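S.K.: Supplied in structure tokens, the structure appears directly below.
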4 protein chains.
Amino acid sequence: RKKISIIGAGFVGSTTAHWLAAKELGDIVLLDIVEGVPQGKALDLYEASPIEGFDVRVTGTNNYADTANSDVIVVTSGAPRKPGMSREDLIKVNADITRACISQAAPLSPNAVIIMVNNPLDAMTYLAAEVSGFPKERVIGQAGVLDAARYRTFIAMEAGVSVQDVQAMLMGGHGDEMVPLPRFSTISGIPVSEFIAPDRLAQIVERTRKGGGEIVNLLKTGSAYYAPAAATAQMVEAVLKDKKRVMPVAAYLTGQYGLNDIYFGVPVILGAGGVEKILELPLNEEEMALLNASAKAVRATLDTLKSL
Amino acid sequence: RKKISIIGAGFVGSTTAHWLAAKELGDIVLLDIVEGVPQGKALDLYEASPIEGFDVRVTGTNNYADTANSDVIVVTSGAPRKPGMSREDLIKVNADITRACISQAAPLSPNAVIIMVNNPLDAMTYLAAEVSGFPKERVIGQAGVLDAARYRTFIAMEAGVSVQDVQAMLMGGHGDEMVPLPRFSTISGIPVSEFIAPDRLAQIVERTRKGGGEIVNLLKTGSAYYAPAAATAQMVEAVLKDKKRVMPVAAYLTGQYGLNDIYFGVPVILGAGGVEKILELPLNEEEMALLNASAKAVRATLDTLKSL
Amino acid sequence: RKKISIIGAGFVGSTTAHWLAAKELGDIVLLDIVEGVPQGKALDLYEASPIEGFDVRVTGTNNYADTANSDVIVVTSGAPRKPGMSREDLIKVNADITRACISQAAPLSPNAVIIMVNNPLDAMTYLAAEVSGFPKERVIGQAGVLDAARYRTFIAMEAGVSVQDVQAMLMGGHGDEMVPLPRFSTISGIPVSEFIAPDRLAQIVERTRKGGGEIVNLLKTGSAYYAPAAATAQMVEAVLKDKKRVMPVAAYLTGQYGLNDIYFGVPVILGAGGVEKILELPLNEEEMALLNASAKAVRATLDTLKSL
Amino acid sequence: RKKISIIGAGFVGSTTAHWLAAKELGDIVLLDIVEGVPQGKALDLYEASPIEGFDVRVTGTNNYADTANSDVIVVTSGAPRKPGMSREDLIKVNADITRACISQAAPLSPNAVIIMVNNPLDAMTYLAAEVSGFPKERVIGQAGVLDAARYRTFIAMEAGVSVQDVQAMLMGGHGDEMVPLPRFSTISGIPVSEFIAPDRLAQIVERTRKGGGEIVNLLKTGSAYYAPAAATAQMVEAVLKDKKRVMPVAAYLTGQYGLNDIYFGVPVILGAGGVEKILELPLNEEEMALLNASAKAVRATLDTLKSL
Ligand SMILES: NC(=O)c1ccc[n+]([C@@H]2O[C@H](COP(=O)([O-])OP(=O)(O)OC[C@H]3O[C@@H](n4cnc5c(N)ncnc54)[C@H](O)[C@@H]3O)[C@@H](O)[C@H]2O)c1
Ligand SMILES: NC(=O)c1ccc[n+]([C@@H]2O[C@H](COP(=O)([O-])OP(=O)(O)OC[C@H]3O[C@@H](n4cnc5c(N)ncnc54)[C@H](O)[C@@H]3O)[C@@H](O)[C@H]2O)c1
Ligand SMILES: NC(=O)c1ccc[n+]([C@@H]2O[C@H](COP(=O)([O-])OP(=O)(O)OC[C@H]3O[C@@H](n4cnc5c(N)ncnc54)[C@H](O)[C@@H]3O)[C@@H](O)[C@H]2O)c1
Ligand SMILES: NC(=O)c1ccc[n+]([C@@H]2O[C@H](COP(=O)([O-])OP(=O)(O)OC[C@H]3O[C@@H](n4cnc5c(N)ncnc54)[C@H](O)[C@@H]3O)[C@@H](O)[C@H]2O)c1
Ligand SMILES: O=C(O)/C=C\C(=O)O
Ligand SMILES: O=C(O)/C=C\C(=O)O
Ligand SMILES: O=C(O)/C=C\C(=O)O
Ligand SMILES: O=C(O)/C=C\C(=O)O
């Protein structure tokens, strides 16, 4: 069976194990720094297997040696933000955690595809590629799928249609400056502008950008995890099953959109080889303006990373 | 449990029972004119239930009384075409069969939504609405979902991407003049023109229109059934689960697109109430030209129907 | 669509929403006494639908009015235990909570099947029946499905066989006195005793009885929720899809096994009518002695309850 | 992705492709000696993927080269029986077909587990092992899973319980002498004898033994395929996902139950290695007498085979 290691057994990591187990994609290793916690969660989820019918071994651990030879590594060890904070506010604590986790797991699973989740996503993904030395296409960040998911949800709600018929591309850093693209948003191939008034659609773009913060202010003591885990799981699936999904993920740019040497949210073809292709869309001036402002927020992020 | 009656237990009908059983949407009644056949197929499929785990009763019958009080009626009793024939060539034999089936089932399930499949689809759907006297929104034809499915498949194959990320609208009668709409075709919200060259995309539109015939010439003694049944099943699901799907189905027009008093392939919101809304897309001159030529092929079809 | 209200949006409650939403069994209402928390979890789970493909409306609230007319009501508002505690230690606090919850929810959904989860399970279920005034067969407690799930998992692990081919019955109160039944445990119809040595099987039985405490000790800050939620979801599913599941649940007894006026873990037929029949197994002397010790324990909690 | 080749794109073969594709277990190659037929069915099934959401490449062919390097090989190229015939009557025709198929497919996929379906099952499986020269545990026949499926269905119908809670073992050749085992039949761990009266259970046993003939008589032009394909698919799944399923299949014996040098229906552990272990049940005298009569029958087909 395929092997999937999830570094960090908190809300996003455990919930990610849940979505993955149900899919019976492969055995799962939940690792954490805290003792007992990952063992408890992994056993609890394993105990649900007779009810649901999936045959996947779910083991909790505190030993990186158990993650050896993984096909995919999911990193959800980062600390989450609390109300009043930005994802960028976590860069110091999470740069340390990220370096620590990657330096230990990466060497034990050289052929694995690493999927980062820790925030600030784009920066942490750059860090992981640096600490691991893995080919850039095998080191990616989860952000786009989640952001576009919130976007697609608000659209289905607004238009009163099935979430299964809504598609939408969204680019840029995983932050306030993310770029949801109405012009690249459709319902069964039909532009969403045909279902939603511009003003209403503007409010949706805005809510999308502030989506994470909306949850934080509701939960009060935590950050979102259901949609995040689903997004992460879908990416793991795309790789394990070589589905050739077209989705927005934080990938390493070498000139696309006039951007070089950065991990940025762009549309890609995700498969068994990780990012198998980065798509270069014909964005217009307004779109590029928004993208550039996002590429700038990200670079700012990388410069902070540099001084840590 | 919900009740679904499938009139006509041949390739499309039995295969439709298969897709539906697996979904555990409701009990299924397979009816046929031939003795034994529907009983055999329904028992054979019922015997698969312990293997797959679905709890749905699947019963074969030759008695319309067993279909009473159905929530949905699927009509797949029509005779299929053989190589060298057009779907229109079946209108005489199938008008008789259709009238016969509808006159017997309709009265026994007054609150049911009827989903026609018999060809020529658009005409047979008009006939069913006439013979049943059911509100027009509760009498619809399956065609668009299937046609667009073939279309979406050729696109995924061409672009080398996941069928799960391809969306595409297709309108008009279910025949040679159907209108696949490249401009309303997307991959994760991105126009398909960004993935396929125009000439290649033209060949896909063509293959789509002749899709059914392609299968017929391969099977030699029969017509397609896997995709057709899947399409039909998805529509049954949309109704039973009130999913508010946005899809192309043969619906009754009263002015939309400048067309009145005809069943025609148009984009609709399909839910518990059947066609809950017909969408009027801003098609351009070239698109309208193709649509009008299709609306003309359909009317021709209705005029033939009139003389039967 | 079917309507399901979950009272108490904590670990088990929210995870139940997750299992349920994935099955697309109906709209879910997550209620809690804490503002924001339910809304956040509901929205977050809702935002995952575009990724998973399920059309379910998940709404969070602090207002019981929103639970009105539910098909099923899940009660997971009880305080969980911490290491060193017995489920019974929660009887006073959870008796108040359970009473508060039932008295407000029951009246608004008189036709709903109430599924209790709050601990101590057996006593709380009895209190619900008493407070709701509902028909006994429509007020049941989840416990046996979870307990048997743990038992079946240990069996699968020990035997090295798919968890899909393992069935196991277990009865009694949801506590230490719990009674798993090796004699009524099979793998593809074959007695487990044929797969697991007596000493080892005895260990599995003991681990099953303390399986909950095991998790509480590993987590240290809370109790299990993945399996508990999967079990609670499977019961909801049994009711809504009228599957006639043969499973152990806390049902009201009137003489079965020689026990009267008590909610106790017993094998039942679960369907749209709730507990449709209480099975009466021919238990030997060994099993009955154990069962009676368990009954004695449950009775004790009731004496405590009736004196609160 | 995993590769699965299905030799013989008829009723069972194509339906297996359908069950398989829906599980998204790997690419499927449908081969047949008749031109066009496999290509048509493959394309039609492929065109359903956009509707169902599965990314599986289904290709039809008349060239064995396309089956090279398959993980699993399903053989469904045998001629089916018509009413009034016994499966054994097909031995001469199907011996030639089976020999032709194996000798061409085996060499191209030396590491594949071969799953036979052609009738008479037991004898054809033996012929495959002989022609392929493969390790006995990697050449198995489907039969018991189907037979037990029918048996389990009848049990569920009679008892009025979910087919999910019914397990039942059954052994012997795939023919009239077939041996279902009431003693090794349970519902959530409880003996079926507790649910079904002896006379009725005896009727279910007889119906199971003739369940195939029953379908052939109802269809009149062919034999069963929905359950047969579901069973064959569950075995393929067991192998590819290494689930360690406990199920009855035609495995090579070397003394178990006192039988040597014969493929016979016996309970095994099915995993990535094919038959990983042959379980040896403690059958009583009644059961053994029946088992021996069955063995006598299978042996007779082998004598016929060895003289072809
Ligand atoms: N990219 C996205 O779209 C997205 C979505 C949600 C959350 N996130 C981010 O993901 C991270 C996880 O969020 P969460 O809510 O699950 O948090 P959490 O606090 O619940 O879980 C993090 C887990 O990491 C563990 N941990 C800490 N240091 C570790 C180390 N060195 N090694 C292994 N494990 C370690 C903790 O003990 C904890 O169990 C946060 O940084 C959050 O902001 C990103
Ligand atoms: N709308 C689409 O997209 C679409 C797709 C595929 C097929 N079709 C059409 O659907 C029909 C069925 O195709 P098929 O391949 O399943 O055919 P088929 O010949 O296999 O099956 C038709 C079944 O109808 C039964 N039947 C005949 N008269 C009947 C009556 N009066 N009452 C009840 N049952 C009766 C037959 O005995 C037969 O079992 C054809 O007309 C075909 O052209 C439409
Ligand atoms: N029966 C079983 O098999 C089983 C399995 C697991 C847990 N449990 C029990 O289930 C309960 C819930 O466990 P948990 O881990 O989810 O706990 P939790 O503390 O995470 O969640 C309980 C939720 O109830 C809410 N709540 C409290 N009073 C309320 C009121 N009056 N109305 C509405 N909501 C209210 C809280 O605010 C909280 O969000 C506990 O009593 C636990 O012991 C039983
Ligand atoms: N073992 C079981 O439990 C079980 C269950 C059902 C059917 N069966 C048996 O399975 C076989 C298939 O049944 P069916 O109903 O699908 O039959 P079918 O006639 O529909 O299909 C058989 C297919 O084999 C093809 N074929 C013939 N010779 C071939 C060759 N040399 N190479 C490649 N393909 C070739 C045919 O052209 C045909 O498409 C029969 O022998 C039947 O008795 C066994
Ligand atoms: O808001 C957060 O911190 C996490 C969710 C997200 O990244 O969107
Ligand atoms: O070609 C046919 O007759 C049927 C399939 C379809 O309607 O596309
Ligand atoms: O032990 C607990 O409190 C919860 C899990 C269970 O009841 O099994
Ligand atoms: O009876 C047949 O020929 C096929 C079905 C089976 O073997 O059970």
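Numbering of chain B is taken from Swiss-Prot, so the residues present carry the numbers 2-309, in order.
Using N, Cα and C of the backbone, Cβ positions are placed for all residues, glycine too.
Per Swiss-Prot, the feature active site, proton acceptor maps to B:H175; the stated evidence is similarity to another entry. Here Swiss-Prot flags B:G9, B:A10, B:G11, B:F12, B:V13, B:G14, B:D33, B:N95, B:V118, B:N119, B:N120 as NAD(+) binding site. The substrate binding site annotation in Swiss-Prot covers B:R82, B:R88, B:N120, B:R151 and rests on similarity to another entry. For the mutagenesis experiment B:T187 to C, the note given by Swiss-Prot reads: Forms an intersubunit disulfide bridge, which makes the enzyme more resistant to thermal denaturation. The mutation does not alter the quaternary structure of the enzyme.
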S.K.: Could you tell me the C-alpha distance between B:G11 (NAD(+) binding site) and B:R82 (substrate binding site) in angstrom, no decimals?
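M.R.: Distance (Cα to Cα, whole Å): 13 Å.
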S.K.: Could you tell me which three-state DSSP class B:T187 (mutagenesis position) falls into?
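M.R.: Going by the DSSP assignment, B:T187 (mutagenesis position) falls within a strand, counted as strand.
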S.K.: Between the Cα atoms of the residue listed as 'active site, proton acceptor' and B:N120 (NAD(+) binding site), find the distance and write it as a whole number of Å.
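M.R.: The Cα atom of the residue listed as 'active site, proton acceptor' is 8 Å away from the Cα atom of B:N120 (NAD(+) binding site).
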S.K.: Among the recorded positions B:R82, B:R88, B:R151, B:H175, whose Cβ has the fewest other Cβ atoms within 10 Å?
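M.R.: Per-residue Cβ counts within 10 Å for the recorded positions B:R82, B:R88, B:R151, B:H175 bottom out at B:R82.
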S.K.: From the Cα of B:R151 (substrate binding site) across to the Cα of B:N120 (NAD(+) binding site), what is the distance in angstrom?
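M.R.: With the alpha carbons as reference points, the distance is 18 Å.
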S.K.: Any idea what the Cα distance is from B:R88 (substrate binding site) over to B:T187 (mutagenesis position), rounded to a whole Å?
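M.R.: Here the two Cα atoms are 29 Å apart.
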S.K.: Which value in Å gives the longest Cα to Cα span across the substrate site residues B:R82, B:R88, B:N120, B:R151 as recorded?
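M.R.: Among the residues the record ties to substrate, max Cα distance equals 19 Å.
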S.K.: Out of B:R82, B:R151, B:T187, the recorded positions in the record, which is closest to B:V118 (NAD(+) binding site) when you go by Cα distance?
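M.R.: Closest by Cα distance to B:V118 (NAD(+) binding site) among the recorded positions B:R82, B:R151, B:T187: B:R82.
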S.K.: Please find which two of B:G9, B:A10, B:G11, B:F12, B:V13, B:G14, B:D33, B:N95, B:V118, B:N119, B:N120 have the most distant C-alpha atoms, given that the record lists them as binding NAD(+), and give only that distance in angstrom, rounded to a whole number.
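M.R.: Farthest Cα pair among residues binding NAD(+): 17 Å.
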S.K.: Near chain D, which of the recorded positions B:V118, B:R151, B:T187 can you find when the cut-off is a Cβ distance under 8 Å?
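M.R.: Going by the Cβ criterion (under 8 Å to chain D), the qualifying recorded positions are B:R151.
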S.K.: Pull out the recorded positions from the set B:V13, B:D33, B:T187 whose C-alpha sits within 10 Å of the C-alpha of B:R82 (substrate binding site).
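M.R.: Checking Cα-Cα distances against B:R82 (substrate binding site), none of the recorded positions falls within 10 Å.
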S.K.: If you count other Cβ atoms within 10 Å of each one's Cβ, which of the recorded positions B:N120, B:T187 has the most?
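M.R.: Counting every other Cβ within 10 Å of each candidate, the maximum falls on B:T187.
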S.K.: Rounded to an integer, what is the Cα-Cα distance in Å between B:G9 (NAD(+) binding site) and B:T187 (mutagenesis position)?
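M.R.: Distance (Cα to Cα, whole Å): 36 Å.
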S.K.: Please check the binding-site residues B:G11, B:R82, B:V118 against ligand 6 and give me the ones with CB under 6 A, sequence order.
M.R.: B:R82
